[PDB]
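Heads up, the thing below is written out as C-alpha coordinates.
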Amino acid sequence: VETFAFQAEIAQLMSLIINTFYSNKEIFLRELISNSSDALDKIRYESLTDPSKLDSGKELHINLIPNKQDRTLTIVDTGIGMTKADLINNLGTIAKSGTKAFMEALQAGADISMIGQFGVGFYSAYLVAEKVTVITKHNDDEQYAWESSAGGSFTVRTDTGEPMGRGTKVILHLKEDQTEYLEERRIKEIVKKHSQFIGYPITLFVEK
Ligand SMILES: Cc1nnc(Cl)c2ccccc12
Ligand SMILES: [Mg+2]
(Lines of atoms letter the chains of each structure in order from A and count residues from 1; the text may use other names and numbers.)
(Lines give C-alpha, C1' and ligand atoms only; values in the text may rest on other atoms or scores of the structure.)
(Ligands and ions follow the chains in the order given, each with its own letter.)
Protein backbone atom coordinates (compact mmCIF):
# COMPACT_ATOMS: atom_id res chain seq x y z
CA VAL A 1 0.00 0.00 0.00
CA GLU A 2 1.35 3.44 -1.03
CA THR A 3 0.32 6.59 0.85
CA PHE A 4 0.42 10.04 -0.78
CA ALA A 5 -0.25 13.63 0.30
CA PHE A 6 -2.96 15.51 -1.63
CA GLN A 7 -1.75 18.74 -3.19
CA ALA A 8 -2.25 21.60 -0.72
CA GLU A 9 -5.11 23.07 -2.79
CA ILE A 10 -7.03 19.78 -3.03
CA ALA A 11 -6.61 19.20 0.74
CA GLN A 12 -8.03 22.68 1.23
CA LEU A 13 -11.03 21.90 -1.01
CA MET A 14 -11.73 18.68 0.86
CA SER A 15 -11.64 20.46 4.26
CA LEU A 16 -14.01 23.15 2.94
CA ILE A 17 -16.39 20.43 1.74
CA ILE A 18 -16.20 18.59 5.11
CA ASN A 19 -16.35 21.67 7.36
CA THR A 20 -18.77 24.07 5.60
CA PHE A 21 -22.39 24.13 6.77
CA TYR A 22 -24.35 23.19 3.66
CA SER A 23 -27.63 21.22 3.82
CA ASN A 24 -28.07 20.41 0.07
CA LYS A 25 -25.75 17.39 0.25
CA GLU A 26 -27.65 15.29 -2.34
CA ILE A 27 -25.77 16.96 -5.20
CA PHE A 28 -22.90 14.50 -4.65
CA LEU A 29 -24.88 11.81 -6.53
CA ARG A 30 -25.49 13.97 -9.64
CA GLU A 31 -21.76 14.73 -9.75
CA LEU A 32 -20.66 11.07 -9.55
CA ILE A 33 -23.23 9.98 -12.15
CA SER A 34 -22.07 12.82 -14.42
CA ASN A 35 -18.46 11.61 -14.02
CA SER A 36 -19.60 8.06 -14.89
CA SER A 37 -21.46 9.34 -17.96
CA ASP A 38 -18.34 11.24 -19.17
CA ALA A 39 -16.24 8.07 -18.65
CA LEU A 40 -18.79 6.02 -20.64
CA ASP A 41 -18.75 8.66 -23.43
CA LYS A 42 -14.93 8.43 -23.50
CA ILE A 43 -14.73 4.64 -23.95
CA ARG A 44 -17.55 4.75 -26.52
CA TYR A 45 -15.72 7.39 -28.60
CA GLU A 46 -12.35 5.57 -28.35
CA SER A 47 -14.07 2.34 -29.40
CA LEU A 48 -15.04 3.96 -32.72
CA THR A 49 -11.40 4.00 -33.85
CA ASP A 50 -10.25 0.88 -31.95
CA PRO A 51 -13.14 -1.63 -31.45
CA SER A 52 -10.84 -3.89 -29.36
CA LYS A 53 -11.15 -1.40 -26.47
CA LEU A 54 -14.52 -2.99 -25.78
CA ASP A 55 -12.95 -6.51 -25.42
CA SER A 56 -13.00 -5.86 -21.65
CA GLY A 57 -16.83 -5.45 -21.85
CA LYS A 58 -19.40 -4.20 -24.38
CA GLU A 59 -22.03 -3.09 -21.85
CA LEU A 60 -22.07 0.66 -21.10
CA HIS A 61 -24.03 1.30 -17.93
CA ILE A 62 -24.30 2.78 -14.47
CA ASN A 63 -25.39 0.85 -11.32
CA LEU A 64 -26.26 2.36 -7.97
CA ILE A 65 -25.87 -0.14 -5.14
CA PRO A 66 -26.93 0.64 -1.56
CA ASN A 67 -25.91 -1.67 1.30
CA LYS A 68 -27.37 -0.98 4.77
CA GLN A 69 -25.23 -3.67 6.46
CA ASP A 70 -21.94 -2.03 5.36
CA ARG A 71 -23.43 1.49 5.30
CA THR A 72 -22.11 2.06 1.76
CA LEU A 73 -23.50 3.48 -1.45
CA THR A 74 -21.57 2.36 -4.51
CA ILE A 75 -21.71 4.03 -7.93
CA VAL A 76 -20.44 1.62 -10.58
CA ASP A 77 -19.79 2.33 -14.25
CA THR A 78 -18.30 0.40 -17.17
CA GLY A 79 -16.57 3.54 -18.51
CA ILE A 80 -12.96 4.15 -19.48
CA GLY A 81 -11.62 3.66 -15.94
CA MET A 82 -8.51 5.21 -14.46
CA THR A 83 -4.82 4.37 -14.68
CA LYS A 84 -2.45 4.45 -11.68
CA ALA A 85 -1.12 7.79 -13.02
CA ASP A 86 -4.67 9.19 -13.14
CA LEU A 87 -5.21 8.19 -9.50
CA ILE A 88 -1.90 9.40 -8.13
CA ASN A 89 -1.28 12.52 -10.18
CA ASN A 90 -3.17 13.37 -13.41
CA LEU A 91 -6.71 13.91 -12.11
CA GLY A 92 -5.54 15.96 -9.14
CA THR A 93 -3.26 18.02 -11.40
CA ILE A 94 -6.16 18.90 -13.68
CA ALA A 95 -8.45 19.59 -10.66
CA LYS A 96 -6.02 22.26 -9.35
CA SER A 97 -7.15 25.08 -11.72
CA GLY A 98 -10.86 24.23 -11.24
CA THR A 99 -10.31 24.10 -7.46
CA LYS A 100 -8.78 27.58 -7.43
CA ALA A 101 -11.62 29.09 -9.52
CA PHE A 102 -14.18 27.29 -7.36
CA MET A 103 -12.86 28.51 -4.00
CA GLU A 104 -12.63 32.05 -5.51
CA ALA A 105 -16.26 31.75 -6.65
CA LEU A 106 -17.40 30.62 -3.16
CA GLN A 107 -15.88 33.68 -1.40
CA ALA A 108 -17.51 35.74 -4.20
CA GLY A 109 -21.07 34.34 -3.68
CA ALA A 110 -21.28 30.99 -5.52
CA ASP A 111 -22.49 27.91 -3.66
CA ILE A 112 -21.24 24.35 -3.30
CA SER A 113 -23.84 23.05 -5.81
CA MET A 114 -21.82 24.73 -8.59
CA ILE A 115 -18.81 22.50 -7.88
CA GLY A 116 -19.41 20.42 -11.00
CA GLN A 117 -19.22 23.52 -13.18
CA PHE A 118 -15.53 23.68 -12.12
CA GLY A 119 -14.68 20.06 -12.99
CA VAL A 120 -14.05 18.98 -9.38
CA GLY A 121 -17.40 17.40 -8.49
CA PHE A 122 -15.80 14.09 -7.43
CA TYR A 123 -14.75 15.71 -4.12
CA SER A 124 -18.45 16.42 -3.31
CA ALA A 125 -18.41 12.74 -2.23
CA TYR A 126 -17.12 14.05 1.12
CA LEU A 127 -20.39 15.85 1.77
CA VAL A 128 -21.81 12.42 2.71
CA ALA A 129 -18.87 9.96 3.03
CA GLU A 130 -16.37 9.67 5.91
CA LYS A 131 -14.28 7.44 3.61
CA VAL A 132 -14.25 6.98 -0.16
CA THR A 133 -12.88 3.86 -1.77
CA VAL A 134 -12.44 3.85 -5.59
CA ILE A 135 -11.81 0.55 -7.39
CA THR A 136 -10.93 1.05 -11.04
CA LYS A 137 -9.67 -0.74 -14.13
CA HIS A 138 -8.45 1.00 -17.32
CA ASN A 139 -7.56 -1.05 -20.43
CA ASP A 140 -3.93 0.08 -20.29
CA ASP A 141 -3.32 -0.78 -16.63
CA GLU A 142 -4.04 -3.10 -13.65
CA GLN A 143 -6.97 -2.93 -11.22
CA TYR A 144 -6.31 -0.44 -8.38
CA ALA A 145 -7.96 0.67 -5.15
CA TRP A 146 -7.65 4.33 -4.18
CA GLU A 147 -8.88 5.31 -0.79
CA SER A 148 -9.08 8.34 1.44
CA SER A 149 -10.73 9.51 4.64
CA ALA A 150 -9.39 12.99 3.89
CA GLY A 151 -7.09 14.57 6.45
CA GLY A 152 -4.52 15.28 3.74
CA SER A 153 -3.65 11.80 2.48
CA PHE A 154 -4.84 9.02 0.23
CA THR A 155 -3.69 5.48 -0.53
CA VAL A 156 -3.29 3.46 -3.69
CA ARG A 157 -2.77 -0.32 -3.92
CA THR A 158 -3.14 -2.95 -6.59
CA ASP A 159 -6.58 -4.52 -5.97
CA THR A 160 -6.80 -8.31 -5.36
CA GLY A 161 -10.63 -8.45 -5.16
CA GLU A 162 -12.91 -9.55 -7.98
CA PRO A 163 -11.85 -8.30 -11.42
CA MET A 164 -14.23 -5.80 -12.93
CA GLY A 165 -13.17 -5.99 -16.58
CA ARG A 166 -13.19 -2.21 -17.12
CA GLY A 167 -14.66 0.79 -15.34
CA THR A 168 -14.92 2.34 -11.93
CA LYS A 169 -16.64 1.72 -8.61
CA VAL A 170 -16.90 4.59 -6.16
CA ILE A 171 -17.67 3.20 -2.71
CA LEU A 172 -19.08 5.83 -0.34
CA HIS A 173 -18.68 4.81 3.34
CA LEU A 174 -21.41 7.04 4.63
CA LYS A 175 -21.32 9.26 7.70
CA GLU A 176 -23.54 8.10 10.55
CA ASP A 177 -26.15 10.83 9.92
CA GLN A 178 -26.23 10.40 6.10
CA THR A 179 -27.90 6.96 5.83
CA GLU A 180 -30.86 8.51 3.97
CA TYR A 181 -28.77 7.97 0.79
CA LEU A 182 -29.17 4.20 1.26
CA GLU A 183 -33.03 4.49 1.00
CA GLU A 184 -34.55 3.45 -2.34
CA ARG A 185 -37.10 6.30 -2.44
CA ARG A 186 -34.45 8.94 -1.66
CA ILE A 187 -32.07 7.75 -4.34
CA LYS A 188 -34.91 7.59 -6.90
CA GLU A 189 -35.92 11.15 -6.02
CA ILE A 190 -32.35 12.48 -6.48
CA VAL A 191 -31.77 10.64 -9.77
CA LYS A 192 -35.11 11.79 -11.24
CA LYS A 193 -34.35 15.40 -10.16
CA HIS A 194 -30.70 15.80 -11.25
CA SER A 195 -29.80 13.01 -13.68
CA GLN A 196 -32.97 12.53 -15.74
CA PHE A 197 -31.24 13.01 -19.16
CA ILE A 198 -28.12 10.82 -18.80
CA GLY A 199 -27.63 8.64 -21.94
CA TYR A 200 -26.76 5.29 -20.29
CA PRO A 201 -29.10 2.98 -18.35
CA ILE A 202 -28.91 3.70 -14.64
CA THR A 203 -30.02 0.73 -12.50
CA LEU A 204 -30.80 1.32 -8.86
CA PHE A 205 -30.23 -2.01 -7.08
CA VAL A 206 -32.67 -3.04 -4.30
CA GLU A 207 -31.50 -4.47 -0.96
CA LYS A 208 -31.84 -8.08 0.08
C1 LIG B 1 -10.28 14.36 -9.50
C2 LIG B 1 -10.88 12.98 -9.44
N3 LIG B 1 -12.02 12.79 -10.13
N4 LIG B 1 -12.64 11.59 -10.14
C5 LIG B 1 -12.10 10.56 -9.44
CL6 LIG B 1 -12.94 9.05 -9.49
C7 LIG B 1 -10.92 10.68 -8.71
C8 LIG B 1 -10.36 9.61 -8.00
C9 LIG B 1 -9.20 9.78 -7.30
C10 LIG B 1 -8.57 11.00 -7.29
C11 LIG B 1 -9.10 12.07 -7.98
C12 LIG B 1 -10.28 11.92 -8.70
MG1 LIG C 1 -3.86 15.77 -5.30
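Using Swiss-Prot numbers, chain A covers 17-224, in order.
For all residues, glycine too, the Cβ spot is worked out from N, Cα and C.
In Swiss-Prot, a mutagenesis experiment is listed as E47 to A, annotated with the note Strong ATP-binding. Strong interaction with HSF1, HIF1A, ERBB2, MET, KEAP1 and RHOBTB2. No effect on interaction with TSC1. The Cβ of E47 (mutagenesis position) has 22 neighbouring Cβ atoms from other residues within 10 Å, across all protein chains displayed. In the three-state DSSP classification, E47 (mutagenesis position) falls within a helix.
Annotation of the mutagenesis experiment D93 to A in Swiss-Prot: Impaired ATP-binding. Strong interaction with HIF1A, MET, KEAP1 and RHOBTB2. Loss of interaction with HSF1 and ERBB2. Los of interaction with TSC1. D93 (mutagenesis position) falls within a strand when secondary structure is assigned with DSSP.
Swiss-Prot lists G97 to D among its mutagenesis entries, and the accompanying note reads: Abolishes ATPase activity. The number of other CB atoms found within 10 A of the CB of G97 (mutagenesis position), across every protein chain shown, is 26.
On the backbone, the CA of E47 (mutagenesis position) and the CA of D93 (mutagenesis position) stand 13 Å apart. Other C-beta atoms found within 10 angstroms of the C-beta of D93 (mutagenesis position) number 27, with every protein chain shown included.
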